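*Asks:* Questions regarding the structure given below will be posed in turn.
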There are 4 protein chains.
Amino acid sequence: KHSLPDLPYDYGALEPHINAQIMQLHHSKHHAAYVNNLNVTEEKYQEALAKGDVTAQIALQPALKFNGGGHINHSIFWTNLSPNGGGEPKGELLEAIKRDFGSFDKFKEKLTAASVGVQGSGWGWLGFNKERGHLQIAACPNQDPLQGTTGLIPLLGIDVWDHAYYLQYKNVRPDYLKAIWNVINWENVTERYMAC
Amino acid sequence: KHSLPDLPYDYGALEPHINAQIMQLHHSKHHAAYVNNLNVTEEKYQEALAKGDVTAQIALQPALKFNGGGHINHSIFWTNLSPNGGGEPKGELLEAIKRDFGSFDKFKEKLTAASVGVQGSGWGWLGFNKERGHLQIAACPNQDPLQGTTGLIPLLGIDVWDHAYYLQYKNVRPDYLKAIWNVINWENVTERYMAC
Amino acid sequence: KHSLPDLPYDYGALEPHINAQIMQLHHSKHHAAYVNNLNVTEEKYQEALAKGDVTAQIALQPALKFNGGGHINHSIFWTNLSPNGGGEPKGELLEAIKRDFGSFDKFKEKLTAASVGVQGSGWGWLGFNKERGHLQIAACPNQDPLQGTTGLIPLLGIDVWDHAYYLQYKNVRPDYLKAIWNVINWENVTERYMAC
Amino acid sequence: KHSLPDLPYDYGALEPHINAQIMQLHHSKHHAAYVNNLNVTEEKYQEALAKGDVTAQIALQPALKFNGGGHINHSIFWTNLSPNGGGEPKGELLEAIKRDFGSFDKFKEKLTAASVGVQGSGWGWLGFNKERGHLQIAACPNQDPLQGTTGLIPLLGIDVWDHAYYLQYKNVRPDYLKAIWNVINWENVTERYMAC
Ligand SMILES: [Mn+2]
Ligand SMILES: [Mn+2]
Ligand SMILES: [Mn+2]
Ligand SMILES: [Mn+2]
């Protein structure tokens, strides 16, 4: 059984960068739905698997990836943000960024370009490539999780689904990206990085 | 050269079903961007084609489909709505619907299910299948146009991208679908149907 | 657990339309591989599912659909062929065909066109639309199974992967299609149809 | 206008690694088809573009990518092979390889794994990442060209469509991969690399 994780702060904690209304809808409505739908889908899949019903297993793939991915992506997202975030990262994460992207500002531009360039709904990802041993930026459509579809280990995710910024920034996705840098929890990104 | 078409009514004409703010953003910002980006992309494609640069032609495919599709989809959408719409269609369109879906209410359920079931951004379409000679419902991802990708002739389109309802209905997509039936321009759908 | 099904005839029973070498490789090598990889994939999915590992489940989807689909498609294919097949169908099936495609000739023309037009590897399908209650033609890429991805019930499948004809007909897919009509088991197709 | 390129050697020059029959069919039949269909598709796209027909342009995308990609991929492939090829690369290329993949052996191991793992028809590519300045391995489905869809610059391509080996190696793709290393034109690969 999967559960909706509690937010590490108060819905209004990210203001004025991300207003309380968005945080509340995004977490208590959108994320909750994914978790609920995921549990329903997993139960159906278990039955199909027990019966060896391959057709049913393949028919359920879209619902599982969408809801399972929705749950995974958001759980990481909440930990990537903090009312005490912002600024730049330090330690070896910082040097990894300089080494792989040239500079922190260059990295920001790269991830911002990837995020803003998503057609429709999606996510912009900084991830870690275990095979090559370096940082890598990637964009994923809809709710397709980073690791499950690309193999990259997620470090920092940026949700560019409209439900993440439209109420406040409307059609100006770049304004949203500009504001989010102020609440990035770099200690969390560093932990995730040191883990892999 | 492609142009942003004028709306056949006043931004506030669809209230209280679709508020003026959404209509204004959707038309003057979102649709305008698609048209502008389409013209820029078409010009690049013409140059690539003149030079026989196949790589450049393939690299531009996503931008052309997204913006070209955005322009096509919305141009039809505006004509599908009307402050004097609502109710049910009459004439042979109505009997085609009864014949292919059983009843008008059944048709509404079918198209509503298709529209609400879109994962991420997309469109719900009632179209005409010229090969088989009957009505057909289809859902398209993001801005993928109906005819260009499926061959079906579009009759009525329902935009389920968040920029079409979120400001007003938030995460409750079903409430939006419920309201839109009140402003469907059936005379336009009938014209499109009689044309094919 | 899934098993490679035994054939209702010997490998050379369909000559000269489809030679023995192709039948032997297709069944003992290609289908066998799918069955083996499918068993391994379900095994892993069972472990991932028991541990609630959503990432692992999503990572396994491509393999499950490809090998699971391979097993489903070929299992049906073998029954669709017969050393004493060929000719035309009779009864309700022949009636449904004339009604949905005009005539047996047009149906054949349509299925052939759908099969030859597949870009790369895939399958051409005559299917049954349970929702609309009519016959329908569809093409699927690689091993994507008909019912699992489109909802249509499979009645007759034409494998257009190179391993189904290349040794005998080389690049001339049209010659392959022309020949296969001589070994279609209409009795089995009729059976599948009546079950709808 | 696009033309079928003449080969720098005769069809049987690569034996016994790749037999003459395969080379003849692959070049005079498969590549020829792509070139012919590509010319027809560009012709139609030019008409659609002049009339501002966005629907037609989008409908033509699948054909342009498939045949255009087919032409691009095979044109490069022929230059990647040589009757006096084989062995290992030298100079900067060999340096870059060891640096990005540990050693020539690991690189070979990686490219082989990527090529054999392709589900259905496709290509395994050694490419150059102009943005990151390092070598990269990638696999592409059907005829999707490397640069047009991933941005990577192609250096070496391995065609894993059945029409490239089936007549000789049947279902044993690994045997095909093992053999092709004996006819790789490292001189041409080095040339493409130095051009970056
Ligand atoms: Mn979200
Ligand atoms: Mn819209
Ligand atoms: Mn097969
Ligand atoms: Mn080839």
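Shown for chain A, in order and in Swiss-Prot numbering: 25-220.
A Cβ is built for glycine as well, from the same backbone N, Cα and C atoms used for every other residue.
Dumping what Swiss-Prot says about this protein:
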- A:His50, A:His98, A:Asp183, A:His187: Mn(2+) binding site (BINDING)
- A:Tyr58 to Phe: Loss of nitration. Enhanced dityrosine formation on peroxynitrite treatment (MUTAGEN)
- A:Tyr58 to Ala, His, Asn, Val or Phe: Reduced enzyme activity (MUTAGEN)
*Asks:* How many Å lie between the Cα of A:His187 (Mn(2+) binding site) and the Cα of A:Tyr58 (mutagenesis position)?
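*Replies:* A:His187 (Mn(2+) binding site) to A:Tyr58 (mutagenesis position), Cα-Cα distance: 14 Å.
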*Asks:* Around the Mn(2+) site recorded as A:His50, A:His98, A:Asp183, A:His187, what other same-chain residues have a C-beta within 8 angstroms of the site's C-beta center?
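*Replies:* Neighbours found: A:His51, A:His54, A:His55, A:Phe101, A:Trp185, A:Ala188.
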*Asks:* By a simple count, how many Cβ atoms lie within 10 Å of the Cβ of A:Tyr58 (mutagenesis position), its own Cβ left out?
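*Replies:* Counting Cβ neighbours of A:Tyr58 (mutagenesis position) within 10 Å gives 22.
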*Asks:* Could you tally the C-beta atoms, other than its own, that fall within 10 angstroms of the C-beta of A:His187 (Mn(2+) binding site)?
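*Replies:* Taking all protein chains shown, A:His187 (Mn(2+) binding site) has 17 Cβ neighbours within 10 Å.
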*Asks:* For A:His98 (Mn(2+) binding site), list the number of other Cβ atoms lying within 10 Å of its Cβ atom.
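*Replies:* The answer is 24.
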*Asks:* According to DSSP, does A:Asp183 (Mn(2+) binding site) fall in a helix, a strand, or coil?
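*Replies:* Once the DSSP labels are grouped into three classes, A:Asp183 (Mn(2+) binding site) ends up as strand.
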*Asks:* Pop the Cα-Cα gap between A:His98 (Mn(2+) binding site) and A:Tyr58 (mutagenesis position) into the table, whole Å please.
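*Replies:* With the alpha carbons as reference points, the distance is 9 Å.
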*Asks:* Within 10 Å of the Cβ of A:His50 (Mn(2+) binding site), how many other Cβ atoms can be counted across all chains shown?
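*Replies:* There are 24 of them.
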*Asks:* Write out which of the listed recorded positions, namely A:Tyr58, A:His98, A:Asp183, A:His187, lie with a C-beta under 8 A from a C-beta of chain B, sequence order kept, or 'none'.
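*Replies:* Only A:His187 pass the 8 Å Cβ test.
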*Asks:* Counting every protein chain present, what is the number of Cβ atoms, excluding its own, within 10 Å of the Cβ of A:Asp183 (Mn(2+) binding site)?
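*Replies:* Around A:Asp183 (Mn(2+) binding site), other Cβ atoms within 10 Å: 22.
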